[PDB]
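Structure first, commentary second.
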Amino acid sequence: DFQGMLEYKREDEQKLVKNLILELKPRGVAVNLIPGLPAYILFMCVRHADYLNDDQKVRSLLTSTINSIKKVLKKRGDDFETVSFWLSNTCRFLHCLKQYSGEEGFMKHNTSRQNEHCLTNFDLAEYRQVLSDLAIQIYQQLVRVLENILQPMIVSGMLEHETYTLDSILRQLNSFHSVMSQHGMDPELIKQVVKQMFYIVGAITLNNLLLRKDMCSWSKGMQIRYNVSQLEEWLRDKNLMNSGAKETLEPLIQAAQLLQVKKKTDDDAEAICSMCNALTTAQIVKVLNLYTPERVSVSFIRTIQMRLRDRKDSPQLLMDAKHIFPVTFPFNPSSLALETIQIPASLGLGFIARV
Amino acid sequence: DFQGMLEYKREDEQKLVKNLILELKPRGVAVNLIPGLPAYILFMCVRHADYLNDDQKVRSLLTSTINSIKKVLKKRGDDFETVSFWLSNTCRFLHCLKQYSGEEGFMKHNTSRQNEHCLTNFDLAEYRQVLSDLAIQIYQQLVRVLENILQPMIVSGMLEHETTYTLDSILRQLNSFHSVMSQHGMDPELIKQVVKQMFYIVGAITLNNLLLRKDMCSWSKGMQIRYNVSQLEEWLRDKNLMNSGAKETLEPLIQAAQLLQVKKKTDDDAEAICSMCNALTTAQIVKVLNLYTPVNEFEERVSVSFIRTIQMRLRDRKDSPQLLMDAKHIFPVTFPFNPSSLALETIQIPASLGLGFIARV
Amino acid sequence: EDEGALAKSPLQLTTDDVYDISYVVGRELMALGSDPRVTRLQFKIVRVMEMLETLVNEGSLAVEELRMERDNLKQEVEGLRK
Amino acid sequence: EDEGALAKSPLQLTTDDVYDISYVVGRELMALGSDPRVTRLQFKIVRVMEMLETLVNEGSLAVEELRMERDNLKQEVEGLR
Amino acid sequence: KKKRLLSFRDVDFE
Amino acid sequence: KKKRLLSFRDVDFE
């Protein structure tokens, strides 16, 4: 029987964070079989340092950990797998520091056995803050890499197509989601990533439509709306209907509808004004101007602008495609028993011992 | 969901028994992971033919099965692994035919799902009889192969050794035997009988040699024999075989070793002998005393009077003028019903079996 | 997710295929709960997959290096023949 | 009983090691019961072990053939110079 | 529904 | 027992 700790010699610490963080591959047999494993192992090391009441060793490990993680994300921050992996694991490390902090609040989902594994000599509340802030940092490098990959596909797949296609986009979305899943990234974190990906698709598409006269036709309205419904299906097939992802596409949807509605009578104008609640006046006017069949008369456009004067949001045309919804990492306790964790030989951590 | 049956085209039947019986290796990934697998597969094929109400297909498959197993044991019947494998699988196949016969006496330990997998058109009771006779036959052959391996090691390792073949050679051989039968998923009640049969052979060959040589009846040898047996007993204890009856087969050998060690002088000493040695015949007891070689100048020889004193008290015993054990004696084997908890509906067909041409139903 | 991996011929597995198999086996093990003998089996399966990864990796690297060398040597021999 | 084979370097595994690992893991799976998802896991492990067996048994072949050929070409290079 | 008893004799084997 | 709080600032890293 073990207590669920890991001891290591102090001069071995640089070897520890080297194999466990610096040179640990985001894709491996052990990490794939047991997602979050490096976070669990790091936490078990902290437990024993705490159990030793060695503040200089606790400080050393906690410092090396964040330094090494940052060292990794600097060296390979262009790589989606690496970023996704260390986001997922930094998070799990944060959860572990909470779930076994010895604070009653973070202990409402623990077994009796788990509650025995709490820290006893040190309060790492200040460290958790640094770590959570590091996580926020990581989450944004993620969206950064995420966007640079999606971006060169969006116009082509969503618009210029009767390079990439629509299925290319769905494919890339399928790739992103599976990678995050395999890393054991919190489901609620995945949701926010998906919402962020749909917004980028929507914002880039709408902006390109608004800056191009060749894209504003009834035909494209038929095509855009079809493409959106393929993205809705993608959410529905992964139970992401409550991710808030769909709602971020509302401006694009309404712009696509606007291209299809009749645009001649006073009633047509009235209907447009109540339908397009998610588009700005500038956006509605721009689409009406670019339309290509009769053409939208200058007085029909005037009727629209006059009618919409009830709205006091300053006139804006372009969506911010670099906008990032503020990320939350809600506490997610694991039911994993630390006492039955072994150290797979492929991690190259033979120099540490279970306690 | 599958029903737990296997379908194959009638023209593929030969290829089926070829891969599943004739050329199937007794040691492999799939059969090691799932012991008894070819028997489960065979029965599932039977289930489908019974489901099709095709009497000719059932008869043909059941006939090919027995003939194929016989063919394998003819060709590779010297190999212990092969014989063990097919004894074990013949039993499992028999167990399956009972467990899923639809006869209530065989259904007591079935789950409800298992009860629903019973045969529905054909009563195979006469086939079970033939299959059972095959198993008995295979078992005799197992004992044969077994005995041929052990035999040259017994005298050397139980008698001639001191502290080629040693006692450890024998234990090593028993481990290998017990390990192979276990890996084959052979019925534990059957393993118990095979082990009893092995111990009998060891005890009979050893005792016979005591009685036929002159240089084995000394106090020094009784000491050594008692040690060797205590190791054999330890082996049974470690492997939980103390109810197998194997230990009891060594009792004549044990009582002979004790005879070599006890005092052989006074009339009281002779009384103890005539009650300790209740498993050796008068001839065997008296013969041992005669062959006895003193260890020192300070130990006398067994006196003629002493022997006659013993030979006189054992007179009111049913006269037993027999010296040597039948070392070729085979205890009659039984195969008590042994139903399995395995669910046929979830059995898959591993690719290494080369039975892709059969389909799950 | 491992349908294509498990269905592959062993001599044509890549280390990526092994990683794929590892994930789905991991899920199925995880879905079996916290039984301590499930966990012992889990780490035993980790070892098996590790050995599988190594043999796949070694074989691919060795075959690849020998292929280059062999191709280069065949070009050299051809020139020396002329 | 598999602690020996599981502790071997993979390059020194024999097909017998594979068979032994198979048996032990087989028992451990058996001990968990007849849950269909235990059984599903069991057949994936069968496939994994099959793959491990093939690699242990045939993994050297392609390397071997290429090696003899490499050495033969090398012999020819030395001889022509 | 009594199952049909299938006859098996030694003549059927080998 | 009272858990001794440790100090952590961004300056203590990098």
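Here Swiss-Prot sets the residue numbers for chain B, with the shown residues being 1470-1632, 1656-1853 in order.
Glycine residues also receive a Cβ, built from the backbone N, Cα and C atoms like all the rest.
In Swiss-Prot, the entry for mutagenesis B:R1528 to H states: Slightly reduces affinity for MLPH. The structure shown retains the original residue. For the mutagenesis experiment B:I1535 to E, the note given by Swiss-Prot reads: Strongly reduces affinity for MLPH and SYTL4. Swiss-Prot lists B:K1539 to E among its mutagenesis entries, and the accompanying note reads: Strongly reduces affinity for MLPH and SYTL4.
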What Cα-Cα separation, expressed in whole Å, is found between B:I1535 (mutagenesis position) and B:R1528 (mutagenesis position)? 11
B:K1539 (mutagenesis position) versus B:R1528 (mutagenesis position) - Cα distance in angstrom: 17
Going by C-beta under 8 A and a gap of 6 or more residues, the same-chain neighbours of B:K1539 (mutagenesis position) are B:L1603
Looking only at B:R1528, B:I1535, the mutagenesis positions on record, which one has the least crowded Cβ, with the fewest other Cβ atoms within 10 Å? B:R1528
Return the whole-number Å distance between the Cα positions of B:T1632 and B:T1656, the residues flanking a gap of 23 unmodelled residues. 13
